[PDB]
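**Q** So that we are looking at the same thing, I have put the structure below in structure tokens.
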Number of protein chains: 2
Amino acid sequence: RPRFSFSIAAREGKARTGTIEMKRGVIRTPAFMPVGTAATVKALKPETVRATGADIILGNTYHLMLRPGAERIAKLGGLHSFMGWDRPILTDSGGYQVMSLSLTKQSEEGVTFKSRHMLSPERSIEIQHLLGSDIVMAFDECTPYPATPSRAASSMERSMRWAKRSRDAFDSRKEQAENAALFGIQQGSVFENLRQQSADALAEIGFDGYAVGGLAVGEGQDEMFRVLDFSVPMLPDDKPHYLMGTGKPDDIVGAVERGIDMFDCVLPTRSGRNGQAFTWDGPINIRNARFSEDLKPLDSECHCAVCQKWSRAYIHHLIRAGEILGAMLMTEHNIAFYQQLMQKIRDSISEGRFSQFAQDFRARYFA
Amino acid sequence: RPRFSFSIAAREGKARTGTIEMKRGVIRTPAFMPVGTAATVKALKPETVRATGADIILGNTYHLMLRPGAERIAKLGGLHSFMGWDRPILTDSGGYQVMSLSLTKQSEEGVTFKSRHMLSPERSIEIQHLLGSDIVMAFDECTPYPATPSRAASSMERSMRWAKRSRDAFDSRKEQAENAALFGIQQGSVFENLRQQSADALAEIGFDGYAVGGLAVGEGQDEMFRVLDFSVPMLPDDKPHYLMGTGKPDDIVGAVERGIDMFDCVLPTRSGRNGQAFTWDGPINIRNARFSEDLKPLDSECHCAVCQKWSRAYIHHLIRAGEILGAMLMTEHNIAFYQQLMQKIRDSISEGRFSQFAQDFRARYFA
Ligand SMILES: Nc1nc2cc3[nH]c(NCCN4CCOCC4)nc3cc2c(=O)[nH]1
Ligand SMILES: Nc1nc2cc3[nH]c(NCCN4CCOCC4)nc3cc2c(=O)[nH]1
Ligand SMILES: [Zn+2]
Ligand SMILES: [Zn+2]
């Protein structure tokens, strides 16, 4: 397999389906990436993550540099070996904590977090090298929402300067440049002209893929969709488009309708541990007393191992009792559900009936 | 398979190895039973419990009657169906909480716990029927340690009266009597004459197996062994002997040397979640900083899936980070270790070299 090759097999309107080939494996798109922030997809063995259908998982520069340490992971043979996942890993650059943990001194050089730690385009790229990430994100600044046009512009301009520095850092590291891929991240808040400037800047630098950054930060679905409407067409058509931090199933569906190829969110894992289970008729809260004697599986159509074997009643008991198997079963099902969602999306695009699928999905999910 | 058949295949001194055949499966003895108090062996799927080598698991009348409820579990098709374990289940009778949660009003009729709940020989037997346990324990009173001879005698005499009531309750329930087995529980504290009276009383009533109760309650290994020395020979030789609540690996080994066939303890599961891992060179605490960069598996000889795939360093990180996969991996290994211990015990008895195995095990484990 090549370092990186993205091929589009089918389209319907702005939506597309295809594959990313990398050295550690093939990624089917549109893809959902389970989040493995602390070098584990919470409450799941990697074999189980794979069994649900995941092709790639997400790691995090910020968290892994704090614990257990980037250099330590490298000494131990890299993140893949460490956690026992041998397929592709995408790592975020720490740019989102630059905003969410704002503990912080910011400058053109980078960000200092307070023990004190530094992040910069160069250090972020180096850390992702130490981890051995397959898909490296540029170091950026996720602009807070809401932002004035002036502040959004200043922030986006700094991010584009940091994007160039990330590109150069990545390329100066021979082994990284030859074996991994680098994605740039578009910023510009909700403003069309700034999104355009950012897209132009990123394309001039040149990346393997392009993420839409700065969204899923409280703007709401209407506004996110409005921004995607003009923003995704700005990006190179022949490269993958990654919407960072999205999201709920309806968000994913609408985003694919608008040209997005890649997704990540903690929702299936986190909310799984909190008792929310996704079904084709919408989410349920398994803690609810109405499930105490319900012998049906979490979802009536789901093909996952959890739904093959255990009842709502049992999982209800486990979650109420705070039992670890509760978290395990809920999380496996929720991740399996998301992967079944992506599979149905890929198949419907391949067959030219994605518009109808979107319509059918929503009618039932929000009944 | 029969309702219950215990066959002894080999002996060495007081130790023996053989099988218990029941309708839901065969139990190899000496056996270790993982504890599944809240209708789950904590942090493990039943398939994983089986993969470690377990033939039978332990459930608890007291806990399951409180949550989720005995009648509810019965309406849902029984404990096996509920939790997804289709092999034998032994349930304790609630007799040990009669002492540990002493919240309690006690009388010849039974025990009232405070919502208020009642337990008695008749109610305990009924609850274990509702759960669908394969091996039912008689309702007893675990005498506190230390106890005066007079108080130990009074308590033991009440337990023997309760043993008769349990026998009669069990036999009056046709489906239970035809499909499950009933074990009596010896009491009498550390006093030889009272242990003898209890054994005589239990044998006169007649049970499928006999447990040594009232031990592993703070008496220490020397005293426990001293009591086992004269107590186990009092029990019917041709029936299984179950030492309740034991224990550490050295306790198990010495107990088998003294004629015990069956064991249960929370140690591998509970201490597993707390970071203690069992190895042939003794337990280690994986939280210790010395394991932060240790690439070796938890144990160098262990055949479990955990030791095949992940390092001490990774599990150290997970446990320090409070990650659920940490508990999962530690628990799987610890239960696998206990089952490997039992297997080595069975094989050494079969080959007439158990004495040597005991000696070799201790020399290395306590080096
Ligand atoms: N480097 C980089 N990473 C991003 C990551 C993002 N994540 C989100 N939204 C979701 C945030 N989650 C919500 C659930 O709790 C955890 C944080 N929005 C995100 C935006 C970015 C971004 O612009 N840059
Ligand atoms: N019905 C009945 N059940 C028993 C259960 C016993 N368990 C123990 N010792 C271990 C207690 N564990 C120690 C670890 O924390 C949980 C309780 N000792 C036990 C003794 C009995 C007994 O005499 N009767
Ligand atoms: Zn499912
Ligand atoms: Zn192991």
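By the numbers in Swiss-Prot, the shown part of chain B spans 11-112, 114-125, 131-383.
If you check the header, you will see the structure was determined by X-ray crystallography, 1.9 Å.
Placed from the backbone N, Cα and C atoms, the Cβ positions cover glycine too.
Heads up, here are the entries from Swiss-Prot:
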ACT_SITE  B:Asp102  active site, proton acceptor
BINDING   B:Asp102, B:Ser103, B:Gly104, B:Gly105, B:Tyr106, B:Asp156, B:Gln203, B:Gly230  substrate binding site
MUTAGEN   B:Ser103 to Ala  Strongly reduces activity
MUTAGEN   B:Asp156 to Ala  Abolishes catalytic activity
MUTAGEN   B:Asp280 to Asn  Abolishes catalytic activity
ACT_SITE  B:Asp280  active site, nucleophile
BINDING   B:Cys318, B:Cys320, B:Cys323, B:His349  Zn(2+) binding site
**Q** Is B:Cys323 (Zn(2+) binding site) helix, strand or coil when read with DSSP?
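**A** Reduced to three states, the DSSP call for B:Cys323 (Zn(2+) binding site) is helix.
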**Q** So how many other Cβ atoms are close to B:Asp280 (mutagenesis position), meaning within 10 Å of its Cβ?
**A** 23
**Q** Using the centroid of the Cβ atoms of B:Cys318, B:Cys320, B:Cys323, B:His349 as reference, list every other same-chain residue with Cβ within 8 Å of it (recorded Zn(2+) site), in sequence order.
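**A** Not counting the recorded site residues, we get B:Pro313, B:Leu314, B:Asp315, B:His319, B:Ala321, B:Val322, B:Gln324, B:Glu348, B:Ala352, B:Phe353.
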**Q** Counting across all protein chains shown, how many other Cβ atoms sit within 10 Å of the Cβ of the residue listed as 'active site, proton acceptor'?
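**A** Total other Cβ atoms inside 10 Å, all chains included: 31.
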**Q** Out of B:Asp280, B:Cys323, B:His349, which recorded positions have CB atoms lying under 6 Å from ligand 2?
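**A** If the test is a Cβ under 6 Å from any atom of ligand 2, the answer is none.
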**Q** Using the residues the record lists for substrate (B:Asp102, B:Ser103, B:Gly104, B:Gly105, B:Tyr106, B:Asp156, B:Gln203, B:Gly230), what whole-number Å value is the largest Cα to Cα distance?
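**A** Of all Cα pairs among the recorded substrate binders, the widest measures 15 Å.
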**Q** Please go through the recorded positions B:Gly104, B:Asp156, B:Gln203, B:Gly230, B:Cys318 one by one and keep those whose C-beta falls under 6 A from any atom of ligand 4; give the result in sequence order.
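**A** Correct list: B:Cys318.
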**Q** Do any of B:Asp156, B:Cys318, B:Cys323 (recorded positions) have a CA within 10 A of B:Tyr106 (substrate binding site), and if so which?
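**A** Among B:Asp156, B:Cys318, B:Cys323, the ones whose Cα sits within 10 Å of that of B:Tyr106 (substrate binding site) are B:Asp156.
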**Q** Check the Cα distances from B:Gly230 (substrate binding site) to each of the recorded positions B:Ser103, B:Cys318, B:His349 and keep only the ones within 10 Å.
**A** none
**Q** Can you check which residue among the binding-site residues B:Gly104, B:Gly105, B:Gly230 has the largest number of Cβ atoms within 10 Å of its own?
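**A** Neighbour-count leader: B:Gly230.
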**Q** So if I draw a 10 Å sphere around the Cβ of B:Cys320 (Zn(2+) binding site), how many other Cβ atoms end up inside it?
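**A** Result for B:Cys320 (Zn(2+) binding site): 22 other Cβ atoms within 10 Å.
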**Q** Note down the number of other Cβ atoms within 10 Å of the Cβ of B:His349 (Zn(2+) binding site), including every protein chain shown.
**A** 27
**Q** On a C-alpha basis, identify the one among B:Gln203, B:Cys318, B:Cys320, B:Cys323, B:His349 that is nearest to B:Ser103 (mutagenesis position); the candidates are the binding-site residues.
**A** B:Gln203
**Q** By CA distance, which of the recorded positions (B:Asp102, B:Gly104, B:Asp156, B:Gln203) lies nearest to B:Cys323 (Zn(2+) binding site)?
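**A** Closest by Cα distance to B:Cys323 (Zn(2+) binding site) among the recorded positions B:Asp102, B:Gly104, B:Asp156, B:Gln203: B:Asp102.
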**Q** Can you tell me the CA-to-CA distance separating B:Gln203 (substrate binding site) and B:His349 (Zn(2+) binding site), as a whole number of Å?
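**A** About 34 Å separate the Cα atoms of these two residues.
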**Q** May I ask which residues of the same chain, at least 6 positions away in sequence, place their Cβ under 8 angstroms from the Cβ of B:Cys318 (Zn(2+) binding site)?
**A** B:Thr295, B:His349, B:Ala352, B:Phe353, B:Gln356
**Q** Given the recorded positions B:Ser103, B:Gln203, which one has the fewest other C-beta atoms within 10 angstroms of its C-beta?
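**A** Each of the recorded positions B:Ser103, B:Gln203 was scored; lowest Cβ tally within 10 Å is B:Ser103.
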